[PDB]
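Comments concern the structure below.
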Amino acid sequence: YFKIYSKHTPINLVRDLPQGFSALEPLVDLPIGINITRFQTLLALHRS
Amino acid sequence: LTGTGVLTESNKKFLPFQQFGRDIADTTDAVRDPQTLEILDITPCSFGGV
Ligand SMILES: *[C@@H]1O[C@H](CO)[C@@H](O)[C@H](O)[C@H]1NC(C)=O
Ligand SMILES: *[C@@H]1O[C@H](CO)[C@@H](O)[C@H](O)[C@H]1NC(C)=O
């Protein structure tokens, strides 16, 4: 089971992690049943 | 989940994921009913010493 917990926060701090507390609600539980040891973030380019 | 009690209306703001509730003893104190998704409080039936 892949448990994904999520929390969305309106902030106005410029550079770093804001200092505070916010408990993450559970978003989804996925019955994937696979071995995971490595992960990748996916980004988007901007072209002009 | 089996048990005995009176099912009453409640004012506990359950979050969407949250289904049931537990007391210190871990006995269930509130439950979310299937089919209708409402939140029913479970209050033990009246008892006491004679
Ligand atoms: C999962 O992958 C890692 C690295 O490839 C390996 O060491 C581990 O034994 C694997 N686990 C299972 C259950 O296959
Ligand atoms: C059946 O239960 C689901 C919850 O799993 C609910 O969304 C749906 O409205 C229920 N339908 C009826 C006819 O009770």
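By Swiss-Prot numbering, chain A shows 200-247, in order.
This entry, so its header tells us, was determined using electron microscopy, 2.8 Å.
Backbone N, Cα and C define each Cβ position, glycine as well.
The following features are taken from Swiss-Prot:
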MUTAGEN   A:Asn234 to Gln  Increased resistance to neutralizing antibodies
VARIANT   A:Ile210 to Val  In strain: Omicron/BA.2.75
VARIANT   A:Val213 to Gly  In strain: Omicron/BA.2, Omicron/BA.2.12.1, Omicron/BA.2.75, Omicron/BA.4, Omicron/BA.5, Omicron/BQ.1.1
VARIANT   A:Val213 to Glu  In strain: Omicron/XBB.1.5, Omicron/EG.5.1
VARIANT   A:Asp215 to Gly  In strain: Beta/B.1.351
VARIANT   A:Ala222 to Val  In strain: 20A.EU1
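Shown on the structure are the features that Swiss-Prot records.
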| residue | record | Cβ contacts under 8 Å, 6 or more apart |
| --- | --- | --- |
| A:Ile210 | variant position | A:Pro217 |
| A:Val213 | variant position | none |
| A:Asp215 | variant position | none |
| A:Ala222 | variant position | A:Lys206 |
| A:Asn234 | mutagenesis position | none |
Secondary-structure category, per DSSP, in which A:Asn234 (mutagenesis position) falls: coil
Contacting recorded positions, sequence order - A:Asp215, A:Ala222, A:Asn234 vs ligand 1, Cβ under 6 Å: A:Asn234
